[PDB]
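Visitor: Can you keep this structure in mind? I'll have questions shortly.
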Amino acid sequence: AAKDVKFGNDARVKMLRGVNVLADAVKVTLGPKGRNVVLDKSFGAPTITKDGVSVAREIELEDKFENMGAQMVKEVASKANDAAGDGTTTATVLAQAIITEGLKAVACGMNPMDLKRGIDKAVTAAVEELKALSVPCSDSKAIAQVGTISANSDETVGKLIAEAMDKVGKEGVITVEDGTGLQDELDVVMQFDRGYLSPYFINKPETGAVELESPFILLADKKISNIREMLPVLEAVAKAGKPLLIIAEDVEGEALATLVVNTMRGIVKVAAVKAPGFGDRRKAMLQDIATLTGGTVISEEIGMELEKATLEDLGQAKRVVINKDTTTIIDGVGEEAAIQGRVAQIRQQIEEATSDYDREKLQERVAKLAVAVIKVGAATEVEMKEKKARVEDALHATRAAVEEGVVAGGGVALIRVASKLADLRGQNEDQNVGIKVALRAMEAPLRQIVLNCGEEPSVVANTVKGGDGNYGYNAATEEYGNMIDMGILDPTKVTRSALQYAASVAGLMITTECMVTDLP
Amino acid sequence: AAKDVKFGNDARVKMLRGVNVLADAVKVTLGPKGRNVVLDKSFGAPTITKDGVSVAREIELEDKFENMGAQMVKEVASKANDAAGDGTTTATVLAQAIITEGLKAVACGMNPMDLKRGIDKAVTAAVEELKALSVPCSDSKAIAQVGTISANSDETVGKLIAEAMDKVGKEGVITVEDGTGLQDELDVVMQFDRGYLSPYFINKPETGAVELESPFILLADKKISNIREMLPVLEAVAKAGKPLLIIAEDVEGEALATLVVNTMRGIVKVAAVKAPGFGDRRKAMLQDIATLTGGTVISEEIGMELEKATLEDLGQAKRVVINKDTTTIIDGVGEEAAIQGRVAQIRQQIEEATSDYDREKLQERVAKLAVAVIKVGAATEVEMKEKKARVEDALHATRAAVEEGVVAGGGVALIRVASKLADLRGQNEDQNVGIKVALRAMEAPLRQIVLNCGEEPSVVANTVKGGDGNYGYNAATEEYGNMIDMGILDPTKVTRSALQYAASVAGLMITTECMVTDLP
Amino acid sequence: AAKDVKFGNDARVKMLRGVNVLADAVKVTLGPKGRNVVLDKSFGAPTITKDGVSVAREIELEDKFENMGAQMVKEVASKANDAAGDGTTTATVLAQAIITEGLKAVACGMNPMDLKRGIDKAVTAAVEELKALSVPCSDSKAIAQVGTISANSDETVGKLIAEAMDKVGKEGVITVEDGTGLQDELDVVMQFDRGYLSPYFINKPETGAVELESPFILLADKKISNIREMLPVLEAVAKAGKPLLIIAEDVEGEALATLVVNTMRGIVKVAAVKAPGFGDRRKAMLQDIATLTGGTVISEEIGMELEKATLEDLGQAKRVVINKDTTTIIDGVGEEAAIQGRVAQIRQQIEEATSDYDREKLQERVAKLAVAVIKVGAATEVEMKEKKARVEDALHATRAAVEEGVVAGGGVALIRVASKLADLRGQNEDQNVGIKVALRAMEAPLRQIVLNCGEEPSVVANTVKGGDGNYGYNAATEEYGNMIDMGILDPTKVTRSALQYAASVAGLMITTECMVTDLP
Ligand SMILES: Nc1ncnc2c1ncn2[C@@H]1O[C@H](COP(=O)(O)OP(=O)(O)O)[C@@H](O)[C@H]1O
Ligand SMILES: Nc1ncnc2c1ncn2[C@@H]1O[C@H](COP(=O)(O)OP(=O)(O)O)[C@@H](O)[C@H]1O
Ligand SMILES: Nc1ncnc2c1ncn2[C@@H]1O[C@H](COP(=O)(O)OP(=O)(O)O)[C@@H](O)[C@H]1O
Ligand code: BEF
Ligand code: BEF
Ligand code: BEF
Ligand SMILES: [K+]
Ligand SMILES: [K+]
Ligand SMILES: [K+]
Ligand SMILES: [Mg+2]
Ligand SMILES: [Mg+2]
Ligand SMILES: [Mg+2]
């Protein structure tokens, strides 16, 4: 289609105007005295949220150029989210603050491509400075604090995540789901979503569930319909005394019917449950179980009959628990060599996962082998969704603090790094201005946090810069102090990520001399 | 449809106005103090780029005639790209500079078709003059410099490409891909795009790949479905101790199933992978592998059964590595006589290749026998794509410098050729003006590079023309000197290509007396 | 009326756009390779002119703010004209060149009010530097040159003005009028536009005019109708032998009739002519004549009867010449003390003249007492008016060169002053930039002159700045040399005036932060 082509200052002013709309919608949520944004949503109720990327993703403007602005800087907020899990607002605030200052310089005749070089150099330095300030965070108290700050000063959420990480470990997974109840709730566990096929198996009507004591485990890839196939293996289990769990694609009536009357009487004690999953993921998951239990997958496709299985090919576990909905294998016989080998394999399967969905289900399986769920409570569903948005962010920040330490929040970390790089210079004057652009931008987070409290950002910034180390402004309490003592901890990973991504995009955006888009 | 028909000056003014929009969008990216262009893109985020053809391809104007202008001159930028790989902006700048000057002459009553003859003559001369100035470029230092200048003064990219060409050789291929990491990365290897057929073969779950130590290699032209055919050869490998790779058209279930349970247990260690390619190219490539490994292709078509193969007909290698996507044969037993004989054969197959596509896949195979990938690092994805655009350009220029030498950059090469052709005349006055049009256009690259630094192009041009040999303007450092000493090298091939293509199109465009297009 | 109010950058961009239209229309006429502007004019034929103020005065723009721009800077061109008489284009070119550079600085955050202080300081210095370079110009050759350059390289006009000033002196007046003839023409002369009332007075039918030898002169304020009033004075003249001129408001029939028959016969020799002027100007002019002739105005209003006059109250002259159209008094008896006293009185009457018309008729009378007329020749009337416009400008420049010396033209004078003030600084950085703004503007005249020749202004500017003293570019001949040797002389007064006035206005214009005007 015919294009509209704009040059130079015109193009840039438009590009900025756009950036500002997105920026300005996201910045209002920054900090403890941040407010929420309402995002209309065609199919049903609107969404209230504080989560900066969520606001960002919705912005799309009418004017084709302004839109381009907003659509590029949207990537800062968006990438922060994909790497860190928090800091998306901060990232957005920095980006704006660079772009704005940089473009002002470009308008003064300075060479954009050098302004970029400056910015980038200043940032590579700032990243290293932040790694210096970073003190690690591994005690449950510190984690609870990060969690708390991350969930907009909600101590319960901190406490609850800290408890969760304590219980699953660090090689263990935590999910968040909508609760049915009005208050928050933590559940901890290998298990999968499949119940008994035969309700006449429940050997403990107390719980309404089957409790097989120290049983064998048969892993059938194919779906079973005839009892003929079972007889060989069923025989060896009947003369072994131990019970048996059968996890095949399905246990059909003809072969199910029998199995029932056999446990009915006490000839063998057997359970039947469908296989966890669908398609290639099922065979993959079914294999995971074999490794945990020391059994062989009896895959009909790769040249095995179900009749030619023996006790050899059966897995074993310490105990098994199956109800109407879920099956649980407690402590399988499989050797931890084979297990961690199988895990470091699935760990690198998540590396080559180019899609988010391919990553979800993979780390689910590694947790089953190396798991907790937080249920979020709220009165209504508008409430549910802002809360659940904060819990996720919190969890992410906690995992990030663990893996890369913490720094003083309230945007002070960045303000310090800026004073430490006060002597940084480049190859020429334009690059210098470029550095100074970035350092001045490093103040923006603190400045905006203060501005969302309706207090004079210049005055607070000055006072924090007059101090040392972890002296900062506590925006919630409206007085100064030691940010680490007051529990105001940002993960290093997030603060770093915010800065790197803002710089990457904003840097390039300053180099714009022409814009090409479709006509209206 | 009904047409709008315009004549003479009206038609030309429109045609120019169009050229200028495209030209003017591309010219802003020229040179080290060049800036970037933003190209909106319907499905997701916009693109920032310096790459002149990329900008050009997007231009399409509303006014039906102006569009025609832009759509014709778009071919200069586009063809430069397809032949050279760099110089697309330069090409575009020349084209404009001719068209503009030529049309001005046409308006003065001079006979276009002669102005063309002049231009073309001046260019045929300039091409030869450039071949004189060309000094070859074969040491890694010179190549790194071309690479560097080509990637807008990014020394890492130069260094990295220079290292690459040093390692793959000159009969070896280099690709560029998006990196996962934040910094640039070079990987070097025979390999082909095929994974294991049987995921139950991975003998090292660390990498999630099969690592067959010093194995035999079976090359089956036909597709396998029955284990009967394998037994004779499988037998001799089972009593030899060494593992076996099977590279046939396909390993079907019945014959696959078995092979699995055999390595499953440790009876033989075998891998199964499809054959690289399709049709006649497959048999050709399958044969290449036989030569590298000292094996025989067991081609069912030319009177061989798979059962009548023995250890005799199997290839051998030092090591084999196969994952989900690719199979690699490290250091095959095949004798280097047979190999280089097979290569000098495929080398002359590329000579008779009259189509580009027939040339692509052929030199791919010669590289497999005589390969590297550069992964580009960046923070975000907007960044990734401008960088990856520069790396490709750089690589192209380096390969072009190697094959046709270098000349002084900063557009001086052309400025010299213009002073050397100061005595060139034609058959009549109009042809003379035509020559002078081209020579004056030869200054444009330097002039625009200087103009993107915001300095007086006339003043710099004068000063460079006052000098000799490789005296030029260094736009980055803003002072004059010896361009070769300062590492400012353009490949001859690109400078030549730019000039030839601009001239070809612009020449014709000057001959326009009528334009016919659809009504609005 | 309701106002539109614009602030800051918006207001300034508009203001500039306006300046540029006016500037851009005037700048095209600068220099020897300057072109002409056509100004439409409601009542009849349009006007072709080179005269920069004439173009300026017509510019008025539609957009209310742009207009304000143009309407303010119009004053530069206009004031230059009222003080100097030439340099109006130059003045306009400087003004633009300041405003443009200054506003660019204002946009960079520099404090306008300081930029002004800088500019003004740099100019006060430049004014003094110009007075240093000024060499006086008093020989007819130098004046002819100034005249020539001023009339766009028309040697005749130079020659002709030089001749004129040589003949009238420096205390003598030169006017320019439309000629009837096709070629230029100079006439030299106290006289006024009144013929004899009585055609029967002509005492020399050769010329058809009255030639009264060494006569008395009667100055009657009132209009005469009765011969009674005359008898007393007529008597004393009849017994004195000398003739008599009668310059009253009118000589009515009854008193005219008689006077005729008296000279008819030879009783007295008398002439009768109306008084020069109308109303208060008549009595004023009639008084001028009394002073030149040593007579008394017989004013009926201030208590004098015409009968009570004697030979006492009559003026006297060496000779008198009267024809059908004009009366001339050659060399009156009045003492030069009384004359120059009367002149230095009328000289200060022109000082308090706040209207142009009050100034016209006053300097006419001072010329009658302290005269030459140039008649301009041309074929048509479009031609007449561009030529007459150049002659006036030339005359002005010549009178200015005489009173304040000359400097090297081609705008070099200013370029030198700029290199001499290269060390000038202010009280702070913004003031420094302000100085540099002015010095850079000083190059504009030369740069535009060169640009109207279609040659590279940067290249010429550089080459002139590389030289010394009066080395400059001769735009007419297209080669460099000594501007004074080549006769390319600008009057100091004009070059100074241009600079001062541009600076005054442009200085203020840079301080604009808000604009208030009526709605559309
Ligand atoms: N009580 C507080 N005083 C000052 N700063 C705080 C306080 N609580 C949180 N913050 C800071 O405000 C920032 C707000 O983060 P948030 O608004 O969730 O946006 P983001 O997407 O950038 O995490 C945190 O980095 C934290 O440093
Ligand atoms: N530092 C420098 N000084 C002067 N010229 C340079 C410098 N670096 C690169 N160039 C020149 O500028 C040209 C810019 O090429 P580029 O802008 O990528 O457009 P193209 O598509 O024509 O390669 C190169 O040919 C090179 O000669
Ligand atoms: N032959 C020449 N070469 C260079 N400069 C010239 C020549 N003739 C005139 N000039 C310069 O050009 C200027 C032109 O004056 P003009 O165009 O009449 O505008 P203005 O209203 O400023 O006098 C003069 O100041 C003179 O210095
Ligand atoms: F805006 Be962040 F994700 F808290
Ligand atoms: F514009 Be080129 F491809 F560097
Ligand atoms: F424009 Be000037 F009065 F010659
Ligand atoms: K937020
Ligand atoms: K380019
Ligand atoms: K003029
Ligand atoms: Mg947060
Ligand atoms: Mg290039
Ligand atoms: Mg003049």
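To match Swiss-Prot, the residue numbers of chain A are left as they are there, and the shown ones run 2-190, 193-373, 376-525.
Heads up, header says this was done by X-ray crystallography, 3.6 Å.
Just so it is clear, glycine is given a Cβ too, placed from its N, Cα and C backbone atoms.
Annotations per Swiss-Prot:
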- A:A2 to S: Complex stability is significantly decreased; when associated with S-76, same residues as in M.tuberculosis (MUTAGEN)
- A:30-33, A:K51, A:87-91, A:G415, A:479-481, A:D495: ATP binding site (BINDING)
- A:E76 to S: Complex stability is significantly decreased; when associated with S-2, same residues as in M.tuberculosis (MUTAGEN)
- A:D398 to A: Can bind ATP with normal affinity, but is defective in ATPase activity. Binds non-native rhodanese, but cannot release the protein (MUTAGEN)
- A:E461 to K: Temperature-sensitive lethal mutant. At nonpermissive temperature, the rate of general translation is reduced and a defined group of cytoplasmic proteins are translated but fail to reach native form (MUTAGEN)
Visitor: In angstrom units, rounded to an integer, how far apart are the Cα atoms of A:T90 (ATP binding site) and A:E461 (mutagenesis position)?
Guide: 20
Visitor: For the binding-site residues A:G32, A:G88, A:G415, which one has the sparsest Cβ surroundings, going by other Cβ atoms within 10 Å?
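Guide: A:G32, out of the binding-site residues A:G32, A:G88, A:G415, has the fewest neighbouring Cβ atoms within 10 Å.
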Visitor: For A:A480 (ATP binding site), which residues in the same chain are close in space, meaning a Cβ under 8 Å from its Cβ, but six or more apart along the sequence?
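Guide: A:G32, A:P33, A:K34, A:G415, A:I454, A:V455, A:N457, A:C458 - these are the non-local Cβ neighbours of A:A480 (ATP binding site), listed in sequence order.
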Visitor: Compare the C-alpha of A:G88 (ATP binding site) with the C-alpha of each of the mutagenesis positions A:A2, A:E76, A:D398, A:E461, and give the closest one.
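Guide: Given the candidates A:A2, A:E76, A:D398, A:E461, the nearest one is A:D398.
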Visitor: Among the binding-site residues A:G32, A:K51, A:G415, A:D495, state which ones have a Cβ less than 8 Å from a Cβ of chain B, giving them in sequence order; state 'none' otherwise.
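Guide: Correct list: none.
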Visitor: Counting other Cβ atoms within 10 Å, pick out the least crowded of the recorded positions A:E76, A:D495.
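Guide: Comparing Cβ neighbour counts within 10 Å for the recorded positions A:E76, A:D495 gives A:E76.
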Visitor: Would you find the one among the binding-site residues A:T30, A:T90 whose Cβ has the most company, meaning other Cβ atoms within 10 Å?
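Guide: When each Cβ's neighbours within 10 Å are tallied, A:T90 leads.
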Visitor: Which whole-number value in Å describes the distance between the Cα atoms of A:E76 (mutagenesis position) and A:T30 (ATP binding site)?
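Guide: Cα to Cα, A:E76 (mutagenesis position) and A:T30 (ATP binding site) are separated by 18 Å.
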Visitor: Are there any residues at least 6 positions away along the chain from A:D398 (mutagenesis position) with a Cβ closer than 8 Å to its Cβ? List them or say none.
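Guide: Long-range Cβ contacts: A:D52, A:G86, A:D87, A:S151, A:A152.
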Visitor: Tell me the Cβ contacts of A:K51 (ATP binding site) under 8 Å, same chain only and six or more apart in sequence, or just say none.
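Guide: Counting only residues 6 or more apart in sequence, the Cβ neighbours of A:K51 (ATP binding site) under 8 Å are A:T30, A:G35, A:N37, A:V38, A:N153, A:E391, A:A394, A:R395.
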Visitor: Where ligand 7 binds, which of the recorded positions A:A2, A:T30, A:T90, A:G415, A:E461, A:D495 are close by, with Cβ under 6 Å?
Guide: A:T30, A:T90
Visitor: Applying a 10 Å Cβ distance cut-off over all chains shown, what neighbour count does A:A2 (mutagenesis position) have?
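Guide: I count 9 other Cβ atoms within 10 Å of it.
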Visitor: Helix, strand or coil: which one is A:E461 (mutagenesis position) in, per DSSP?
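Guide: For A:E461 (mutagenesis position) - judged by DSSP and reduced to three states - the answer is coil.
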Visitor: Taking the Cα atoms as reference points, how far is A:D495 (ATP binding site) from A:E461 (mutagenesis position) in Å?
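Guide: That separation, Cα to Cα, works out to 23 Å.
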Visitor: Would you identify the secondary structure of A:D495 (ATP binding site) according to DSSP, in three states?
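Guide: The residue in question, A:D495 (ATP binding site), is strand (DSSP, three-state).
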Visitor: Taking the Cα atoms as reference points, how far is A:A2 (mutagenesis position) from A:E461 (mutagenesis position) in Å?
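Guide: Here the two Cα atoms lie 49 Å apart.
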Visitor: Consider only the recorded positions A:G32, A:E76, A:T90, A:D398, A:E461, A:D495: which of them have a Cβ under 6 Å from an atom of ligand 4? Write none if no residue does.
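Guide: If the test is a Cβ under 6 Å from any atom of ligand 4, the answer is A:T90, A:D398.
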Visitor: Give the subset of the recorded positions A:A2, A:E76, A:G415, A:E461, A:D495 lying near ligand 1, defined as CB under 6 A from any of its atoms.
Guide: A:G415, A:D495
Visitor: How many other Cβ atoms are found within 10 Å of the Cβ atom of A:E461 (mutagenesis position), counting all protein chains shown?
Guide: 12
Visitor: List, in residue order, those recorded positions out of A:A2, A:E76, A:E461, A:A480 with a Cβ under 6 Å from any atom belonging to ligand 2.
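Guide: Going through A:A2, A:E76, A:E461, A:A480 in sequence order, none turns out to be close to ligand 2.
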